[PDB]
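For reference, the structure is listed below as structure tokens.
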Amino acid sequence: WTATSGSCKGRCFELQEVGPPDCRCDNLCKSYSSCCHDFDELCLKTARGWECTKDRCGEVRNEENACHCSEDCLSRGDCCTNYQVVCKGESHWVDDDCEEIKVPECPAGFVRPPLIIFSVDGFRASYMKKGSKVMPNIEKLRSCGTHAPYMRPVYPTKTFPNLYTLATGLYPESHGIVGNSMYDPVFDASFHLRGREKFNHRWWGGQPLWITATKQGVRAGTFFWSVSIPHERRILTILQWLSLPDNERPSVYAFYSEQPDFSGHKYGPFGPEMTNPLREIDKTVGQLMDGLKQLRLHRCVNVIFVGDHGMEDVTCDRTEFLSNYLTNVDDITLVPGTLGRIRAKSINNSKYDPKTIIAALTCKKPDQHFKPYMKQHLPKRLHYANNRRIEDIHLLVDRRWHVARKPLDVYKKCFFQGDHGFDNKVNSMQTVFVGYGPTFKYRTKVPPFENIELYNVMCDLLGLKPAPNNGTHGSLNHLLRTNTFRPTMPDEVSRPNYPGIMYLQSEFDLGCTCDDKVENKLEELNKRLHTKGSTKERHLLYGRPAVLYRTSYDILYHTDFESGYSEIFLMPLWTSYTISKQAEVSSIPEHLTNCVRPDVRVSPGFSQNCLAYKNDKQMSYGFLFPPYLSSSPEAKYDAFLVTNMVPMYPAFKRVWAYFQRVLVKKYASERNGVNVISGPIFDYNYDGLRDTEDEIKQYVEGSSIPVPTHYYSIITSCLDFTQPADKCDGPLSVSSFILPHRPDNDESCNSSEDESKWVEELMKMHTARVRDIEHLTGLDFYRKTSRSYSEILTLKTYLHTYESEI
Ligand SMILES: *[C@@H]1O[C@H](CO)[C@@H](O[C@@H]2O[C@H](CO)[C@@H](O[C@@H]3O[C@H](CO[C@H]4O[C@H](CO)[C@@H](O)[C@H](O[C@H]5O[C@H](CO)[C@@H](O)[C@H](O)[C@@H]5O[C@H]5O[C@H](CO)[C@@H](O)[C@H](O)[C@@H]5O)[C@@H]4O)[C@@H](O)[C@H](O[C@H]4O[C@H](CO)[C@@H](O)[C@H](O)[C@@H]4O[C@H]4O[C@H](CO)[C@@H](O)[C@H](O)[C@@H]4O)[C@@H]3O)[C@H](O)[C@H]2NC(C)=O)[C@H](O)[C@H]1NC(C)=O
Ligand SMILES: Cn1c(-c2cc(OCC3CC3)c3ccccc3c2)n[nH]c1=O
Ligand SMILES: [Ca+2]
Ligand SMILES: [Cl-]
Ligand code: NA
Ligand code: NA
Ligand SMILES: [Zn+2]
């Protein structure tokens, strides 16, 4: 109950929300159906419109008016935003030349430049160029400030997950808003766009920027706006707050527009009807900037213009129906649309089986427009598994498509022409970022980056210490004139051992064989130097990775590769090697086909054994340094060491062999040499983080050889490809992947064809950031470069998307 008989007199858009049944006058009261009776009359005034006119100039103040044109309005802070233009002969902000803002130019009593976050729903990245002619205020912000060509949203590319990621710096799996619609099995409660449950605080995890600010003594304007409050009123309210006395005035503000998303759904991302919504948004921006200019705040405030996701062409006729695949369609619940999530309709159904559901949904029609996954098998770059609100079964839907349970759901619930939610690397889902103000750089373009990085920057802009989050703090330092955050590299926790020759061949009883006993002081000194690390500068270009947890491991040197060998996991944590543009591919000689050689530096007790693989009828093995790329017939023996071996399903070896035999050489040719670091990943609990030894769920039969869930590789070269990878003077270029180690290739519908028709496509889907691999391995890469650490942090967050131009 709310006894709405109290009053909003002097309380309009109050920052501190009052507790029921005391009626509310805050910018959310409408949403809670709890405003005081006089809210509309006092707080949502509209009389005379939103603009001053020549005859209103100098007028006597009339408190019924929506905004004012009287002499006292500036000090009162409630002039219409075009007041000085109409009445005092000023120019609109957009018509002024831009001038570098070297320092904040703020009124006396401002303790820090305010931050205003201007967020636009469904503002696709390509609107910046394609709509440039009709958005002159936004074009000025973009060209005069700091801008990215696009900003990557999080998956799923829906509104709530992305706005809450913006506020927290967290992946949806960690902040808990994993979709626009959710069932939480622990609460046994559902979250929906319509309705009351979404206001319960138990949905919302992490620590959003407004709480971070408050806890550290920085005042915040309210971020959420009830949909009915007109945009002009939201802007005038912000301007009024900025006119409060020093002790009451917030330092951070948010504006939110439901456009262009709302029209985008109805007309498609580029429907002709889209011009007007873009014009109207640009007009709102201009009202904000004109209003700031009137208050002498237009060179004081930092403004962020940011979208939550883009918009794609999607119509009713592009719907796949689960009823075309499943006979049991009524025993499941589908969360539908541009992604799918499936659970059992009833938990009392003992016959429900996710394995047979997956199989009935796998590669059944030739151009099937969705792909089923257990959530732990989704591309790791999506970070979309570690939450009980994410159903075990997931459908990744092709761009431009919908999935639905039955045809009746679509025609009984064509309206729409646009939608979003798809894979966050899809071009049409990309969104925008512009930063403008004294703290941002002037006329600067920065590379694309992910929205999880913004929370840290907004903290930096406000002098706040960020809560723990998924951004990499420092990786956006190149956006900023000052207030950069200067992190130190993490300290290595475990130092390596450097074992020499310590074991005789006959001490090994591993069931391994190699035809290698075929026999010189010239080249015997030479081989010992290679084993002492004489070629390590060639194969370890950026220093060895640092181990950031407590463990026991060895550095092993070789002619062609260097490795950090885990005595706990019985295999390398990492293997590093460089392949020049000139390098040659050879084959495995016949006599060495099943050769596995004991490593006399490493005890039998800390070694894998061949008998375990013989006995394990499902498990085979591969090598981290590829024998195919050995530098000489004599160096090739090193690649057959038991310490270079790793467990691989036969199905996975098809993938791995094509990457090692074909793709590495191809990249070396295209990039002028590549350095490669490859290794295993164990993430059995799908939390995105390195598993400890006791979390491993599968071993090679009869052994303590743990089976990786994934294999990574990090492929680095010179950004200036006219310099060879091993002789690079400047910035680096990287691409990486985290391939799932799976016993079949069901994921790849064309896998019965030659690897050249399907392996690269799989690899592209499982592209990764170095930083993703770091979380998954507890390693820290690029420790020894000639580059600034912030620049290296940016490199570590780079994702190679394989999408055509934006
Ligand atoms: C992205 O960035 C984020 C933020 O840094 C990273 O997420 C963190 O991961 C940490 C490491 O796993 C994790 O630390 C754990 O915290 C537990 C206490 O957590 C509570 O308090 C914090 C602080 O206020 C709060 O943030 C948490 O909020 C989570 O949970 C609530 C649900 O109530 C949600 O509303 C909220 O959205 C968030 O959920 C997410 O995280 C949880 C995990 O905490 C997931 O389960 C959810 O799915 C969702 O993803 C909590 O309110 C603490 O109990 C843990 O300690 C256990 O393990 C350590 C290991 O060192 C051990 O020392 C302890 O003994 C303890 O073990 C005992 O309990 C076990 C389980 O009950 C039991 O098995 C044992 O036998 C022991 O008895 C642990 O320290 C941290 O909470 C989250 N933080 C957030 C905000 O998510 C994330 O990793 C990053 N991602 C990547 C890829 O890098
Ligand atoms: C969705 N929605 C919101 C709205 C605005 C938000 O932030 C605005 C700015 C910080 C990015 C939000 C931030 C986080 C979570 C939900 C949000 C909802 N207000 N009105 C409305 O319909
Ligand atoms: Ca893990
Ligand atoms: Cl959803
Ligand atoms: Na086997
Ligand atoms: Na297949
Ligand atoms: Zn939408």
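In order, the residues displayed for chain A correspond to 51-463, 468-573, 576-591, 617-887 in Swiss-Prot numbering, which applies throughout.
Quick reminder: no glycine exception, Cβ is built from N, Cα and C everywhere.
The active site, nucleophile annotation in Swiss-Prot covers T209. In sequence order, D171, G172, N230, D311, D358, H359 make up the list of same-chain residues 6 or more apart from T209 (mutagenesis position) whose Cβ falls under 8 Å from its Cβ. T209 (mutagenesis position) carries a helical DSSP state (H, G or I).
Among the features that Swiss-Prot reports, Zn(2+) 1 binding site is placed at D171, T209, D358, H359.
Here Swiss-Prot flags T209, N230, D311, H474 as 1-(9Z-octadecenoyl)-sn-glycero-3-phosphate binding site. Secondary structure at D311 (mutagenesis position), taken from DSSP and collapsed to helix, strand or coil, is helix.
With a threshold of 8 Å between CB atoms, the same-chain residues lying at least 6 positions outside the domain 'SMB 2' (98-142) that come near it are 282-283, 285-286, 289-290, 292-293, 336-338, 340-341, 343-345. Swiss-Prot lists 98-142 with the feature domain 'SMB 2'.
Within 10 Å of the C-beta of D171 (mutagenesis position) we count 21 further C-beta atoms, all protein chains included. Record note (Swiss-Prot), mutagenesis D171 to N: Abolishes lysophospholipase D activity. The unchanged residue is displayed.
Swiss-Prot lists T209 to A among its mutagenesis entries, and the accompanying note reads: Abolishes lysophospholipase D activity.
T209 to S appears in Swiss-Prot as a published mutagenesis result, with the remark: 15% of wild-type lysophospholipase D activity.
Here Swiss-Prot notes a mutagenesis experiment, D311 to N, with the remark: Abolishes lysophospholipase D activity.
Taking the Cβ of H315 (mutagenesis position) as reference, residues of its chain lying under 8 Å away and at least six apart in sequence are, in sequence order, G172, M361, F470, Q471, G472, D473. Under mutagenesis, Swiss-Prot gives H315 to Q with this note: 20% of wild-type lysophospholipase D activity.
Among the sequence features in Swiss-Prot, the mutagenesis site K430 to A is noted as follows: Impaired secretion. No effect on lysophospholipase activity. Look at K430 (mutagenesis position): DSSP puts it in a helix.
In sequence order, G172, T207, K208, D311, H359, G360, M361, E362, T388, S482, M483 make up the list of same-chain residues 6 or more apart from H474 (1-(9Z-octadecenoyl)-sn-glycero-3-phosphate binding site) whose Cβ falls under 8 Å from its Cβ.
Other Cβ atoms within 10 Å of the Cβ of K430 (mutagenesis position) number 28 in total over all chains.
The record assigns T209, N230, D311, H474 to the 1-(9Z-octadecenoyl)-sn-glycero-3-phosphate binding site, and the maximum Cα to Cα distance across that set is 14 Å.
Distance across the unmodelled 2-residue segment, from the CA of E573 to the CA of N576, is 9 Å in the deposited entry.
No coordinates are deposited for the 4 residues that fall between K463 and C468. The C-alpha atoms bordering this gap are 12 Å apart. Same-chain residues that are not part of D171, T209, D358, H359 yet have a Cβ within 8 Å of the Cβ center of the Zn(2+) 1 site turn out to be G172, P203, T207, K208, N212, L213, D311, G357, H474, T485.
One residue stands out among the recorded positions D311, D358 for having the most other Cβ atoms within 10 Å of its Cβ: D358. Summarised by DSSP class, the composition of the domain 'SMB 2' (98-142) is 13 helix, 3 strand, 29 coil. DSSP gives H359 (Zn(2+) 1 binding site) a coil state; it is part of no helix or strand.
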